[PDB]
Structures are given as structure tokens and as C-alpha cells.
Amino acid sequence: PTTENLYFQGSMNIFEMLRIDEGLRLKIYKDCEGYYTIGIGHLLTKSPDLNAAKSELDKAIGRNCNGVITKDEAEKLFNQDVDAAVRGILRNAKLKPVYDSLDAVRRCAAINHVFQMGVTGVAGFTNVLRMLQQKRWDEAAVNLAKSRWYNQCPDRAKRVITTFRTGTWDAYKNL
Ligand SMILES: O=[N+]([O-])c1ccccc1
């Protein structure tokens, strides 16, 4: 690793990680599962009614957006969503002990997974959680690769899985 390469982990954090997995879009679009989304992976609603999604958006941003937001607004919503995922882990009796056992980089992978799937979805991965707590990284990654979360939308999940396997930021290099 060059000096520059050794600096790379200090440039990566949960915000940069999710920004890569989710992308940044200033207009309402449908995600790989067909759900209306905006900003940095902000799911607006699961309903197929665009009007519902716009309504959610205006509520979330606090103004008449007509389906469009600014970069600054995307960032604020993103920071709210990250905070929500972190809070969801820490208050959960099942997720917290696993999170606490993890190193810093795998904790980011955990927050990412919760950001994507929600608390109950993640907390339902009983075997994966046990494997992570036991540092069975290869098995945990293989089991995550069986999930609908990954298989329905591999590009959004693949880097998170690799990160659980390795505890490094390598999957986020060389975009
Ligand atoms: O909160 N966690 O320990 C956690 C969350 C998501 C995936 C794996 C572990």
C-alpha cells in the first residue's frame, strides 16, 4: 500500500459507503425493486402511486418539491436516514450485541444493511447474526448471498457483503 492507499480508509465512512451503494439522484426515480426513491437511497413509499411518493417527499423536505430536491436537501435527508438506522440498531436487543462485537468497518456494513432493509428485516437473519458475532466471516457472507435482499438487487448489496467478509474498504475502491 502506498501512502495514498493508507489514507483511503480515513476517507471512507458510513456516509461515503452508502453514497456509493445508493447513488445520488435529485429527482424521484424507481429503485431496482421498483419503489419510488430519491436522494441517497431515500425510499419514499412502496406504493406504486407517484402521487403518494410526491406527497411523502414534500412532507420529508418540508416544501413543495414537485418531485425534485437540491443536493443540500438530499444530504440532510441522508443524514436523517443514517441516524435512524444507527438508532434502530442501538435500541434493538438483538442487533445491539452483534453491532458492539463488530470492528469499525463491519459496523458501517451493519448500519448500511439496516439502512437498506430496515431493522426487522436484518434482525430476522438469525444465522447471519450468530455467524458475525462468532467472527465466522466467510459463512456470514455466503449466507447473506442467499438472501432476497442481495439476489433481487445484487449491485446495491454486493459491496456490503464483501465488507462483512473482509472488514476492509476494498470493495469501495476503484469505482
Ligand atoms: O446491527 N448488526 O449487528 C448488524 C446489522 C446488519 C447486519 C449484520 C449485523
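Along the chain as shown, residues are numbered 1 onward.
Per deposition record, X-ray crystallography, 1.6 Å.
Using the three backbone atoms N, Cα and C, a Cβ is placed for every residue, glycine included.
Listed features, source Swiss-Prot:
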MUTAGEN   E22 to A, F, H, M or N (Swiss-Prot position 11)  Complete loss of enzymatic activity
MUTAGEN   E22 to N (Swiss-Prot position 11)  Loss of 84% of enzymatic activity
MUTAGEN   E22 to Q (Swiss-Prot position 11)  Complete loss of activity
ACT_SITE  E22  active site, proton donor/acceptor
MUTAGEN   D31 to E or Q (Swiss-Prot position 20)  Loss of 99% of enzymatic activity
MUTAGEN   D31 to A, N, S or T (Swiss-Prot position 20)  Complete loss of enzymatic activity
MUTAGEN   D31 to C (Swiss-Prot position 20)  Nearly no effet on specific enzymatic activity
ACT_SITE  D31  active site, proton donor/acceptor
MUTAGEN   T37 to E (Swiss-Prot position 26)  Complete loss of activity at neutral pH; covalently bound substrate
MUTAGEN   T37 to H (Swiss-Prot position 26)  Facilitates transglycosylation more effectively than hydrolysis; covalently bound substrate
MUTAGEN   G41 to F (Swiss-Prot position 30)  Almost complete loss of enzymatic activity. The enzyme is destabilized by 1.5 kcal/mol
MUTAGEN   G41 to A (Swiss-Prot position 30)  Almost complete loss of enzymatic activity
MUTAGEN   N143 to I (Swiss-Prot position 132)  5-fold decrease in enzymatic activity
MUTAGEN   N143 to M or F (Swiss-Prot position 132)  2-fold decrease in enzymatic activity
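The structure, with features from Swiss-Prot marked on it.
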residue : record               : contacts (Cβ under 8 Å, 6+ apart)
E22     : mutagenesis position : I40, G41, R156
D31     : mutagenesis position : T37, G41, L43, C153, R156
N143    : mutagenesis position : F125, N127, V128, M131
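Classification of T37 (mutagenesis position) by DSSP places it within a strand. Residue density at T37 (mutagenesis position): 21 other Cβ atoms are found within 10 A of its Cβ, drawing on all protein chains shown.
DSSP assigns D31 (mutagenesis position) to coil, not to a helix or a strand.
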